[PDB]
Amino acid sequence: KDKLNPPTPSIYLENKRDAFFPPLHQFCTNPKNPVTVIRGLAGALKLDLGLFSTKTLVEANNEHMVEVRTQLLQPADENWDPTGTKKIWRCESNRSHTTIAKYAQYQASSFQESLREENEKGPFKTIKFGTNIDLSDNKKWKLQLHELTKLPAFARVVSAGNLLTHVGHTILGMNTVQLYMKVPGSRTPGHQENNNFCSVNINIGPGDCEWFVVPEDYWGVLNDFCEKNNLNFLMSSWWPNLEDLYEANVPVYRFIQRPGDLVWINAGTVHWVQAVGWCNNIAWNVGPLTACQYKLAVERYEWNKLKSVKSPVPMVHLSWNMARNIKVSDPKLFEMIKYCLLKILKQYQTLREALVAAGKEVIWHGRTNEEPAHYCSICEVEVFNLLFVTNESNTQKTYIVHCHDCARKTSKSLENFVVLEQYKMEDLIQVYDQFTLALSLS
Ligand SMILES: CCN(/C=C/N(C)C)C(=O)CNCc1cc(C(=O)O)ccn1
Ligand SMILES: [Fe+2]
Ligand SMILES: [Zn+2]
């Protein structure tokens, strides 16, 4: 049915007014729109995409690291086993590193070679995709990062309405810019964003990308398929067979992103992308202040625990920063945050009383401002407030963090550990008590 091939939510921008019009940010963050393509965005804002051209990038930081994916050049929207006899979900990708200068040479010679060839069931050729290029350093990428502050607030890397701004520290590639350098067939395989955060992607050009999108609420179907085909949904490289998805009554949005078009991926939307031509892309994440964003981020945070996968977003730390610093006026989002804080508080009280009842000392350790959230050095779970550190690491002042469970597993009565406390209970209770719903009339 055509309900399985829905139209792409699209906004067509002409000028700065259209870009700054409030209904645009509302349309993007509406859960009903799994993806929004904001066409003509760069043109409307007079954004200089030339600052992200391969020539410019080479001049700026020619030795900068590029992660290379070596992949097969597959036809159209398909993925075939290498023998070319059946379509399969697993895709072949080898990883290596290079520099912006070397990948640039390849990107150009790739184009020259296609010109020559034009003047003339696989097996398939190999291509290289330059991915995950880290544009976090403002000293190396001043002009590039400055250009992006011309976006409307809701889409910027940094803004008051962005939950990632409220984390209070860098999360690489989420609240810092990533760049991609591509040749035709460069594939970003199927995924959801880290902790289901929204994402922004702008195509620099000169060529096009083709996007495939499934709504968040079908992510389970794709997780199922993955397991049925011996794949880790979160961690393997897979490229959905569209025939399988259609048979499964999964709607698939598909569109072309042209140079200067911004793609807004909504919370939890499943997606995969390929370069149609030669192009670069830039991307980052944004966390709008909505009930839907927070709910989905919390859910994936908890799912990640079950799957033994680290959450790049420390949702406990973030939740406390929202309560300390953000007046929240949406009643549904308020109740979610308030609920989470209460769970955190009651688990922390239960653990801290257990320690005290067992006669284990709790050491006042405190905290530096802007100090990042801590994760367990063994299981990578976020650890809040009570840090378990070995006697030795404490002595050395390396303060290597374990969670309670990992510490107990090593050291049955915690005899090898000290317990460090970063926050007074009375102070957390106060932050919770004073976190109340603000009135907004809109
Ligand atoms: C799988 C989560 N992740 C980060 C992992 N890296 C930090 C390794 C992402 O960056 C997800 N977004 C990648 C992406 C890249 C493109 C692209 O190739 O343009 C389009 C859409 N999405
Ligand atoms: Fe993505
Ligand atoms: Zn642990």
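Going by Swiss-Prot, the residues shown for chain A are 880-999, 1023-1344, listed in order.
Here the Cβ of each residue, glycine as well, is placed from N, Cα and C on the backbone.
Per Swiss-Prot, the features are:
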- 1042-1205: domain 'JmjC' (DOMAIN)
- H1093 to A: Abolishes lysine demethylase activity (MUTAGEN)
- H1093, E1095, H1173: Fe cation binding site (BINDING)
- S1138 to G: No effect on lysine demethylase activity (MUTAGEN)
- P1214 to I: Significantly higher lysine demethylase activity (MUTAGEN)
- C1278, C1281, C1305, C1308: Zn(2+) binding site (BINDING)
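Sequence features, as recorded in Swiss-Prot, placed on the structure.
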residue : record                 : Cβ neighbours (10 Å)
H1093   : mutagenesis position   : 16
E1095   : Fe cation binding site : 25
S1138   : mutagenesis position   : 16
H1173   : Fe cation binding site : 21
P1214   : mutagenesis position   : 18
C1278   : Zn(2+) binding site    : 20
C1281   : Zn(2+) binding site    : 15
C1305   : Zn(2+) binding site    : 22
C1308   : Zn(2+) binding site    : 19
- prompt: Within 8 Å of the Cβ centre of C1278, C1281, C1305, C1308, which other residues of the chain have their Cβ, at the recorded Zn(2+) site?
  reply: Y1277, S1279, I1280, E1282, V1283, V1285, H1304, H1306, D1307, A1309
Statement: Simplified DSSP label at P1214 (mutagenesis position) comes out coil
Query: Compared by Cα position, which of the recorded positions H1093, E1095, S1138, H1173, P1214 is the closest one to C1308 (Zn(2+) binding site)?
result: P1214
- line: For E1095 (Fe cation binding site) and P1214 (mutagenesis position), the CA-to-CA distance in whole Å is 10
Coarse DSSP state, helix versus strand versus coil, of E1095 (Fe cation binding site): coil
Message: Between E999 and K1023 the model skips 23 residues. Roughly how many angstrom lie between the two CA atoms, to the nearest whole number?
response: 22
- request: Taking ligand 1 as the reference, state which of the recorded positions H1093, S1138, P1214, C1278, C1281, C1308 have a Cβ closer than 6 Å to one of its atoms.
  value: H1093
Message: Less than 6 Å between Cβ and the nearest atom of ligand 3 is the rule; apply it to the recorded positions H1093, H1173, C1278, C1281, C1308.
response: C1278, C1281, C1308
Query: DSSP on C1308 (Zn(2+) binding site), three-state: which is it?
result: helix
- prompt: Applying the rule Cβ within 8 Å of the centroid of the Cβ atoms of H1093, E1095, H1173, what extra residues of the same chain belong around the Fe cation site?
  reply: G1092, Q1094, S1101, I1167, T1171, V1172, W1174
